[PDB]
Every structure is written in structure tokens, then in C-alpha cells.
Amino acid sequence: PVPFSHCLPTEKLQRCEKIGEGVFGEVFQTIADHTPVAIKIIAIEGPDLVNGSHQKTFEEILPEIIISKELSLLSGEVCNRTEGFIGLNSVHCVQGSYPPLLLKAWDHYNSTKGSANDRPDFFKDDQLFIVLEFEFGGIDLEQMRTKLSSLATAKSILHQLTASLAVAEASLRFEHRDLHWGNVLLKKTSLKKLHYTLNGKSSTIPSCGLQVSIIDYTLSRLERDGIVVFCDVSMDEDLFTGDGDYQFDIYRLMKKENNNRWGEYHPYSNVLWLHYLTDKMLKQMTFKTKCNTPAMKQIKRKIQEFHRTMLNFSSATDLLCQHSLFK
Ligand SMILES: Nc1ncnc2c1ccn2[C@@H]1O[C@H](CO)[C@@H](O)[C@H]1O
């Protein structure tokens, strides 16, 4: 292991601002070489509860590391190519107490947005962490609830998500398994069209000025050459007992689909998450401009039709290739 200063030299540490959190740990934004990055910091291997939960072991965090690398690499592949995941810049194992400068950033977020986490100030100098440095992907869909232009933008977002998932199905037999709206990031792009390649066939998606990135592979599954990497939640109690959001039904519906066998490949889980996201677009997102052109009112009807038909498709690949929304 390395000190925090290896990943976060002084200027980079000084520029850290907290941008997100979960039970897992903390997410900061910083800048180096004029380019923003997101730094995800996860405590591992220790005996303390953190945010009310036990810390993962190194063996338990390896799947996320592996999957983050494989999905990042899809941006540079040929037959199955997409930029719709997030870039992975580096992964380090760090040892030390939490940097005071990160505690300062943590406090500022707590003061302004509020935190559900413990202040991470109780770690000793032998504590291990995994520090994942990603591309900065933009702002999550949940925080953009009231910020998008119109349902035209929603269509682009759903198309981008579907295409990315299809490319990952095709290359990696990938299932995200936790694609809630905090895990869909939106960044401005000057590109009018985005490009992907699925089993050697290239196509484009009108961007509506945004590039989508799918993040957070903590529950994800994939395989290469018959070796499966996944999170076995078969004995998890709490994952399947949520309520108050369709999100929590998706965990139950995944478990029904896979008979509680999480190592198997069930790409229908990607369709379930896409349905949950379409449902958010129609029910919880609110747009600056409502549909008032015949072209826009047709777009709304088409997204409604997607919502009521998409659960009859077997995978994100099937949706992309066969659904009328994308023709
Ligand atoms: N690579 C990234 N680029 C930008 N923001 C990121 C990431 C990764 C995570 N986040 C933000 O932190 C929240 C919790 O994962 C997410 O919901 C999200 O707000």
C-alpha cells in the first residue's frame, strides 16, 4: 500500500470537493492537468463499522475493480465499442488516517447538502482504503430532475443507456444490477451524434447536447472465457425489503428472474433497470419545456409506448436492435 499523498499530492488534495456518498464511502471531485476527475474512496479490511455497515475485504472489492476496468476498456475496443460507461484512470490501495483536507471537504458538504455518513475521522494510520480515480462523468440524473430541456433529451438518454448496456451484454455478458438514477451521469457535449459499435456494426445516436455515463459497478456481473465476476447477494436480507420507490421492486424482480442464482447471466435485469429509468423519465423528471410541437408530442407517445412494451424484450441488445423507439 501507498500513502494518500501518492494519489492525492498536495495541489490535487487542496482542490478536492465532496460530490457524493453512500454507505460504501465517499466521492470527491478534483482536478489535475486541467481536467476534472472523480475520486471514490472505500475503507477496506478493518473491524470498524463505517456508515453502519462492515467494511469489505480486498476479495470483496475486487469485483468492482475488475468490472470498472473492463467497462472502461470498451471505449477503445473495435467490434463492441462504447463510451457510455465511465473511464477508469487508476486504482490504488492506500494506508493511513483520513487526510485532514478531505475531512474539511467532507464537512463543507455536510454543512451545505447534509450527509447520512459518519464523519470519516476515526481511522487509524494502519487503515486500508481502495482509491479509484475515474473520469468525471457530469451530474446524476436524480440531481437533474428539474434541469433538462424536454422529453427529446429523455429519448437520447434512454437510447444512450440502452446502447451501452447492449454493447456490454455482447462483449462481457454484463448486467449492471443497480442502475438507479444516481448512477446515470449527464455531461454537456458539443458532439451532435455519439458513436457505438455492436458486434461490428457501427451506428450513431443524436446527443441532444448530452453524453451519458453509467457508473457504480458494486452489484454488477460479467464474464470472460467462462470466468464470472459478480456480487453474490443471495443471502442479503435488506436488499430485497425496500419500499417507497420502484427502485426497490427492481431488486425483487431481479431475484424472481434469476431464482436467487446471481452467478447466472440474466440480461433481462438490464431491461428491468431500463424500465425503471423510463418510469422515472415519465413520472418524476420534470422538463423546462413540455411537448408542444407535433414532433415532440409524438416523442412523448413513443416513450410511453416504450414503457408499456419494453418488459417484453429479453435484453438491452433485443431492445436496441428491435424496439421501434430506436428506428
Ligand atoms: N465518475 C463520477 N463522476 C461524477 N460523479 C460521480 C462519479 C462517481 C460517483 N459520482 C457521484 O457520487 C454519487 C454516489 O456514487 C453519484 O450518484 C454521483 O453524484
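Since chain A takes its numbers from Swiss-Prot, the residues it shows come out as 472-798.
Header lists the method as X-ray crystallography, 1.5 Å.
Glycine too: its Cβ is placed from the backbone N, Cα and C atoms.
Per Swiss-Prot, active site, proton acceptor is recorded for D649, and the stated evidence type is sequence analysis. For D649 (active site, proton acceptor), the same-chain residues that are 6 or more apart in sequence and have a Cβ closer than 8 Å to its Cβ are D687, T689, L690, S691, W744. When secondary structure is read from DSSP and collapsed to three states, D649 (active site, proton acceptor) falls in the coil class.
Positions annotated as ATP binding site by Swiss-Prot: 490-498, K511, 606-611, 649-654, 687-689. Within the same chain, the residues at least 6 positions away from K511 (mutagenesis position) whose Cβ sits under 8 Å from its Cβ are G496, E497, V498, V602, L603, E604, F605, listed in sequence order. In this structure, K511 (mutagenesis position) is part of a beta strand by DSSP.
The feature domain 'Protein kinase' is assigned by Swiss-Prot to 484-798.
Recorded in Swiss-Prot as a mutagenesis result, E492 to A carries the remark: Markedly reduced affinity for histone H3 and reduced histone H3 phosphorylation. Its own atom aside, the Cβ of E492 (mutagenesis position) has 18 Cβ atoms within 10 angstroms in the protein chains shown.
Mutagenesis annotation in Swiss-Prot: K511 to A, described as Strongly reduced enzyme activity; the structure shown retains the original residue.
Swiss-Prot documents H651 to A as a published mutagenesis change and attaches the note Strongly reduced enzyme activity, markedly reduced affinity for histone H3. Using a 10 Å radius centred on the Cβ of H651 (mutagenesis position) and all shown protein chains, the other Cβ atoms total 20.
Long-range C-beta contacts of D707 (mutagenesis position), restricted to its own chain and to partners at least six residues apart, with a cutoff below 8 Å, are absent. Under the heading of mutagenesis, Swiss-Prot lists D707 to L and annotates it as follows: Markedly reduced affinity for histone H3 and reduced histone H3 phosphorylation.
The Cβ neighbour count for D709 (mutagenesis position), using a 10 Å radius and every protein chain shown, is 9. According to Swiss-Prot, the mutagenesis experiment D709 to N carries the annotation: Markedly reduced affinity for histone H3 and reduced histone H3 phosphorylation.
In this view, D716 (mutagenesis position) is surrounded by 14 other Cβ atoms within 10 Å of its Cβ, with every protein chain counted. Here the residue is the original one, but Swiss-Prot notes a mutagenesis experiment at this spot, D716 to L: Markedly reduced histone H3 phosphorylation.
Among the recorded positions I490, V498, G608, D649, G653, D707, the ones whose Cβ sits under 6 Å from an atom of ligand 1 are, in sequence order, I490, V498, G608, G653. Between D716 (mutagenesis position) and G653 (ATP binding site), the C-alpha separation comes to 13 Å.
The number of other Cβ atoms within 10 Å of the Cβ belonging to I490 (ATP binding site), over all protein chains shown, comes to 20. Long-range Cβ proximity for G608 (ATP binding site), meaning a same-chain Cβ under 8 A and a gap of 6 or more residues, is found for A509, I557, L656, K658, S684, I686.
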